[PDB]
Structures are given as C-alpha cells and as structure tokens.
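**Student:** Quick one: the structure is below, questions incoming.
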Amino acid sequence: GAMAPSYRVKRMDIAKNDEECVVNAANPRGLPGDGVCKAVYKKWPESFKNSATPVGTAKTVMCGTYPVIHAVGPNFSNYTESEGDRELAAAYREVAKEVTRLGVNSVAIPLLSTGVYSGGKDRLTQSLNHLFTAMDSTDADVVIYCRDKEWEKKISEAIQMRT
Ligand SMILES: Cc1ccc(N)nc1
C-alpha cells in the first residue's frame, strides 16, 4: 500500500504516466479503438493479446511486467441511462479488485464512458463518483488523467472537497 493513500489529477496523455499500472478505457473486443484506447495500444500493444472482455468487467494483461487493466465502460449510445449507470459502476468495482490483486502502490486511471462512449452527455461527476465508490477502500495512490483544462479544475475541486 501507499504510506498515505491519495487522489491526484493530471492533464496529460495517460501513456506518459508515472504509476505502477494503467487502466485502459477499452472496448469489449480488444480492438485498438480511439482516444485513451489508441494511446494505450501505441504504448503497450503486447497488452492487447486476449484482452477482449464484456461490458462492466476488467481484464489485466501484462506488457513485460507492467500491468494494463482493460476496463470496459458502457457506451451510453446503446444502454439506457439506468443500465449504463449500473455497468459503469461495475467496471470500476472490477478495476478495484484488479488493483488490489496486483499489489501495486499506484494506478493511472481515466474517467470511463466520458469520451466517445458518453452518448454526447457530460458524465464527469457520474464517472468520477463511481471511481471514488470503488477505489476509496483501496490503499493505492490513484492518479486520474484527463485532457480538458475545465475538467482538470472540476476533478481537482471534487478531490479537494472531500479532504
Ligand atoms: C482523457 C485522455 C485522453 C487521451 C489520453 N491519452 N489520456 C487521457
């Protein structure tokens, strides 16, 4: 575990992370994809061997000794708000199980279902609150990665609010 488990947020490419493992915002088929998934495929292509997994689950594949946790959030274009909310919560619970099993002291994590799976809605708060519900009982240092300057400020505010 980390000495004093924390949450942080950085605005940069998660492929440049300084953590002991990474969470990919994966598709269910283990395809290279777009956004985070494309950056992760470029950086860790070996981790896409047999990475296909259903919605609401996470599957870890090693790139050398570096763990890539493929977490499949729902595409809100296809799911109802209710069913999508349940699957998005479940994906993060499976990430917390993997992070714990791996025994890492730190993890880099994107906000699942906030980009091309958002069904064109702002899901910062919904996705971040499911991340906290899952990760709060873990003792890894969590570093959240985002692209957008306004999102960085809002995520930083949400973290600071609860400290
Ligand atoms: C949110 C986001 C988008 C791309 C990337 N490489 N990391 C994080």
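Indices start at 1 and increase along the chain as displayed.
Placement of Cβ uses the backbone N, Cα and C atoms for every residue, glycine included.
Swiss-Prot lists these features:
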type: MUTAGEN; residues: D13 to A (Swiss-Prot position 1343); note: Partial loss of ADP-ribose 1'' phosphate phosphatase activity
type: BINDING; residues: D13, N27, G35, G115, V116, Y117; note: ADP-D-ribose binding site
type: MUTAGEN; residues: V36 to A (Swiss-Prot position 1366); note: Partial loss of mono-ADP-ribosylhydrolase activity
type: MUTAGEN; residues: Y117 to V or W (Swiss-Prot position 1447); note: Almost complete loss of mono-ADP-ribosylhydrolase activity
type: MUTAGEN; residues: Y117 to A (Swiss-Prot position 1447); note: Partial loss of mono-ADP-ribosylhydrolase activity; complete loss of ADP-ribose 1'' phosphate phosphatase activity
**Student:** Among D13, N27, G35, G115, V116, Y117, the annotated ADP-D-ribose contacts, find the widest CA pair distance and round it to a whole Å.
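**Tutor:** Those residues reach a largest Cα separation of 19 Å.
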**Student:** In three-state terms from DSSP, label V36 (mutagenesis position) for me.
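**Tutor:** Helix, per DSSP.
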**Student:** Do you know which of the recorded positions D13, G35, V116, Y117 end up with C-beta under 6 Å from ligand 1?
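**Tutor:** Going through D13, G35, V116, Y117 in sequence order, those close to ligand 1 turn out to be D13, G35.
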**Student:** What is the separation, in Å, between the Cα atoms of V36 (mutagenesis position) and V116 (ADP-D-ribose binding site)?
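**Tutor:** Rounded to a whole number, the Cα-Cα distance is 10 Å.
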**Student:** Taking only the Cα atoms, work out how far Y117 (mutagenesis position) lies from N27 (ADP-D-ribose binding site), in Å, as a whole number.
**Tutor:** 10
**Student:** Output, ordered by sequence, the same-chain residues six or more apart from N27 (ADP-D-ribose binding site) with a CB under 8 Å from its CB, or 'none'.
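**Tutor:** Correct list: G33, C37, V72.
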**Student:** DSSP on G115 (ADP-D-ribose binding site), three-state: which is it?
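**Tutor:** Once the DSSP labels are grouped into three classes, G115 (ADP-D-ribose binding site) ends up as coil.
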**Student:** Including all protein chains displayed, how many Cβ atoms other than that of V36 (mutagenesis position) lie within 10 Å of its Cβ?
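**Tutor:** For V36 (mutagenesis position), the 10 Å Cβ neighbour count is 25.
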**Student:** Let me spell it out: for each of the recorded positions (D13, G35, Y117), count the other Cβ atoms within 10 Å of that residue's Cβ, using every protein chain shown. Which one has the most?
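**Tutor:** Counting every other Cβ within 10 Å of each candidate, the maximum falls on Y117.
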**Student:** Express the distance between the Cα positions of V116 (ADP-D-ribose binding site) and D13 (mutagenesis position) as a whole number of Å.
**Tutor:** 17
**Student:** In sequence order, which same-chain residues at least six apart have a C-beta under 8 angstroms from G115 (ADP-D-ribose binding site)?
**Tutor:** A25, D34, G35, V36
